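Let me begin by presenting the structure, written as structure tokens, before commenting on it.
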Amino acid sequence: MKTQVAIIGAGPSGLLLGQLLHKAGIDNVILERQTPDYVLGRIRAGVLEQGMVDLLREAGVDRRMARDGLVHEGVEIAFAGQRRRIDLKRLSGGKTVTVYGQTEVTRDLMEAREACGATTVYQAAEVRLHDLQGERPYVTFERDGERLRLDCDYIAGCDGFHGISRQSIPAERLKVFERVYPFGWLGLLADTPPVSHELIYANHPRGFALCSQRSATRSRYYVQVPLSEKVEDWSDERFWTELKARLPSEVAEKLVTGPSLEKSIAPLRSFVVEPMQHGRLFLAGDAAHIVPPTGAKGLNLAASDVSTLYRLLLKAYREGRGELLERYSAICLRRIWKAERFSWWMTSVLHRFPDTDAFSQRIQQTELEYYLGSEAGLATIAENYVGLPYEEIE
Ligand SMILES: Cc1cc2nc3c(=O)[nH]c(=O)nc-3n(C[C@H](O)[C@H](O)[C@H](O)COP(=O)(O)OP(=O)(O)OC[C@H]3O[C@@H](n4cnc5c(N)ncnc54)[C@H](O)[C@@H]3O)c2cc1N(C)C
């Protein structure tokens, strides 16, 4: 096979980049290890930044989101028997976020790509990268038995945290920055109306809790749990009972519960590699960095990496300015770190950490009181939540 840009991974990152590149006349082939249905089984993200929303419209894949998505102008934080609303629209200068499931986004992109006739190879096993330092790199893989080769000009590693792309770069050329948190998020998707029209992040003595949604009739709740917990030990009943216990009584009382459509435990981690490229290989999304879900930045950083890489690839193909691709990592890393810092802060002030001394506890409580009780404080939260502006490039 032969293409211009080879893309590893049919997740949100690969699909969005592929779609974007396709519409601009740049040939691209996506290689996915799993099956279409397997990819669609992942719930994940719910909050999208305006930047991601715009990138979707630019990909021509926004019909459904426009119709089914919900724009939120604020979020609530509950702590120490208080409930503080963060007016995102007002504090950020008019910016908002949109609630639209990652599953739907992925689905919208997949159907759109199939309709356009772009190349996507699912169940592509043993993906291996080759000749990344040359001008003619290629990818090898196995499909239903035989080994195939895909020649290209550039490879976009969009294969997630455990993708092969980041492992295809000489370790000594990369610097890893990482932190694993002493707890995970037990999530529960239920076909019930959300308890609130806006998200509710709750710091409670018993632990973190979050009330989110996917639509007017679909909810997504999370509760903090230690690493030792196994999802099989948490029945829907146990979840609802614990969730209720971590929420203000006036909220737990009217909460509509129901059987889970999906339950699982996701560990929290911050991760960043520098640089994010190597020769003809560029890493995007989870392949290059991870953030705890607390700040709703994971998918949105994948979006900004993709926007940056796409625009640089345009410059390269349309304008023969391939040397600009050298600025990919630098550009992306600046937005990444600021998003990592916010995600870390959110995680830091909303979760209960084991072995917390009296001082740390008081500081965490005061962080909320100050940031939630100051116009300037609220502003640092809002502007970061809606997401910082994309860097123009060039
Ligand atoms: C609880 C949760 C909430 C989240 N909430 C939000 C949120 O509201 N807002 C937000 O911005 N982000 C959130 N996240 C994070 C977000 O979901 C992630 O950052 C996002 O999924 C990243 O997207 P991508 O970079 O595209 O990465 P993905 O992991 O989604 O997709 C990568 C694809 O690569 C494939 N693959 C892997 N190895 C391969 C190989 N060697 N060869 C070929 N294919 C391979 C995989 O099968 C897969 O299909 C969340 C993630 C969570 N979980 C479970 C991880």
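So this one's X-ray crystallography, 2.2 Å, going by the header.
For all residues, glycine too, the Cβ spot is worked out from N, Cα and C.
Copied over from Swiss-Prot:
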BINDING   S13, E32, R42, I43, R44, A45, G46, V47, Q102, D286, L299, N300  FAD binding site
MUTAGEN   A45 to G  The positions of the substrate and the flavin are not altered
MUTAGEN   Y201 to F  Reduction of hydroxylase activity
BINDING   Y201, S212, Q213, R214, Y222, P293  substrate binding site
MUTAGEN   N300 to D  The side chain of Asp300 moves away from the flavin, disrupting the interactions of the carboxamide group with the flavin O(2) atom, and the alpha-helix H10 that begins at residue 297 is displaced, altering its dipole interactions with the flavin ring
MUTAGEN   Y385 to F  The positions of the substrate and the flavin are not altered
Euclidean distance between Cα atoms of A45 (mutagenesis position) and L299 (FAD binding site), Å: 7
Other CB atoms within 10 A, centred on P293 (substrate binding site): 23
Among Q102, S212, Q213, the binding-site residues whose C-beta sits under 6 Å from ligand 1: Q102
Residue, out of the recorded positions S13, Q102, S212, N300, whose Cβ gathers the largest set of other Cβ atoms within 10 Å: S13
Cα-proximity to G46 (FAD binding site), 10 Å cut-off, over binding-site residues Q213, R214, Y222: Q213, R214
Cα-nearest neighbour of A45 (mutagenesis position) within the listed binding-site residues, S13, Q102, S212, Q213, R214: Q102
Listed in sequence order, residues with CB under 8 A of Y201 (mutagenesis position) and six or more positions away: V75, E76, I77, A78, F208, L210, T294, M346, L350
Secondary structure at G46 (FAD binding site), reduced by DSSP to three states: coil
Residue from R42, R44, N300 whose C-alpha is spatially nearest that of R214 (substrate binding site), among the recorded positions: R44
Proximal but sequence-remote residues of the same chain as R42 (FAD binding site) (Cβ under 8 Å, at least 6 apart): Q102, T103, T106
Listed in sequence order, residues with CB under 8 A of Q213 (substrate binding site) and six or more positions away: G46, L70, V99, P194, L199, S219, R220
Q213 (substrate binding site) in three-state DSSP notation: strand
Nonlocal residues around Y385 (mutagenesis position), in sequence order (Cβ under 8 Å, 6 or more apart): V75, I86, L88, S92, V97, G295, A296, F342
